[PDB]
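Have a look at the structure below before the remarks.
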Amino acid sequence: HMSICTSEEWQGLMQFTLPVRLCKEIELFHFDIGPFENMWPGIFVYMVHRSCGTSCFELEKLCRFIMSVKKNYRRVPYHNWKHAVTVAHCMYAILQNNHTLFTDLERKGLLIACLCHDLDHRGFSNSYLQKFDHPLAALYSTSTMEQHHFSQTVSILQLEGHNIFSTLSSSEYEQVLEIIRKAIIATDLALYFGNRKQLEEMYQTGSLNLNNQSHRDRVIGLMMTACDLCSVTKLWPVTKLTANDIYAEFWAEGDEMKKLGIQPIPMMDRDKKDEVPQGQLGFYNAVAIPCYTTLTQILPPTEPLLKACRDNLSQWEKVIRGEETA
Ligand SMILES: Nc1nc2c(ncn2[C@@H]2O[C@H](COP(=O)(O)O)[C@@H](O)[C@H]2O)c(=O)[nH]1
Ligand SMILES: [Mg+2]
Ligand SMILES: [Zn+2]
């Protein structure tokens, strides 16, 4: 099922060295990997090593894992390899800024989860899959694609010489797969609404306790949401360019629905682009802003993401007022 990287791909990755100038910039939240496509795999290797240590993973296995994961992301407009690395970098930044709050096991697992969270995405949402009795919606009744993404992750790990977690004790092994499982499922936005309200409630009543595994799971879940949506925390021009990619997939889905005799929601209707600005305002107010607000409360060092998100919210309002530019 899973595609496999060539020997030239993983072998070449092992010899990669991150340019000195980027070492500085990669630590910042607003960092945009966009202008460095050839370096994305190497950037991930770098983040893993800085966060988890150069010997955490056997280099050969890690490189095969990375290049195969890349080969298993499809050439879709948004849920692609570029997105995977973007999300992993946000997680890297969050972990670097809250290092000792998370275990070595969790950091390894979360960085890997972020790189694999949208594995083998076809370009169709859970709505489509369920509303069209796709085999996946039957196998996975809820969080359909997310369960599939996790399934894909384990399949890659099982490929020969690809299991980077085998050196963990039998106990930590199962523990890390559970961390990855929950983390990937948490990227199902449907689950975000409940998770955020819960955390907010926990935080304000003073109940939140990081030594409480159920609370840890929720915090990690919000972190995944935060990283998944981080394109809204970049400089405006970057945020805007990514938005076009997001909508390219939305509109493509809408077109397929029309062909199947079912009118799509406005957001997925390429004939209703005029409604995009207002729709983004809604998404920021109902999802992005609350997410980063709650995350900042729990992990103060992540405040730059909230500030950036608010700045972009202001940009969308500026568009609606007819003051946009370029
Ligand atoms: N309307 C809207 N949806 C977004 C935006 N950013 C992310 N999303 C949605 O949030 C989802 C997060 O889940 P994932 O990216 O892991 O599939 C994306 O797939 C996409 O459907 C945005 O700026 N606007
Ligand atoms: Mg996803
Ligand atoms: Zn994603």
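We count from 1, first residue shown onward.
Backbone N, Cα and C atoms are what each Cβ position is placed from, and that goes for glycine too.
What Swiss-Prot records for this protein:
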- 6-323: domain 'PDEase' (DOMAIN)
- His79: active site, proton donor (ACT_SITE)
- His83, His117, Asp118, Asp228: divalent metal cation 1 binding site (BINDING)
- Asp118 to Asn (Swiss-Prot position 830): Reduces activity 1000-fold (MUTAGEN)
- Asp118 to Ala (Swiss-Prot position 830): Loss of activity and of zinc binding (MUTAGEN)
- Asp118: divalent metal cation 2 binding site (BINDING)
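Known features from Swiss-Prot, placed on the structure.
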{"residue": "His79", "record": "active site, proton donor", "CB count, 10 Å": "24"}
{"residue": "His83", "record": "divalent metal cation 1 binding site", "CB count, 10 Å": "23"}
{"residue": "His117", "record": "divalent metal cation 1 binding site", "CB count, 10 Å": "29"}
{"residue": "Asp118", "record": "mutagenesis position", "CB count, 10 Å": "25"}
{"residue": "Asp228", "record": "divalent metal cation 1 binding site", "CB count, 10 Å": "22"}
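Residues from the recorded positions list (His83, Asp118, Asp228) with a C-beta closer than 6 Å to any atom of ligand 2: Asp118. Taking the centroid of the Cβ atoms of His83, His117, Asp118, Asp228 as the divalent metal cation 1 site, the other same-chain residues with Cβ within 8 Å of it are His79, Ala84, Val87, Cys114, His121, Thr187. Taking the Cα of the residue listed as 'active site, proton donor' as the reference point, the closest of the recorded positions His117, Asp118, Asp228 is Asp118. Reduced to three states, the DSSP call for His117 (divalent metal cation 1 binding site) is coil. A helical conformation is recorded for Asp228 (divalent metal cation 1 binding site) in the three-state DSSP classification. According to DSSP, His79 (active site, proton donor) sits in a coil region rather than a helix or strand.
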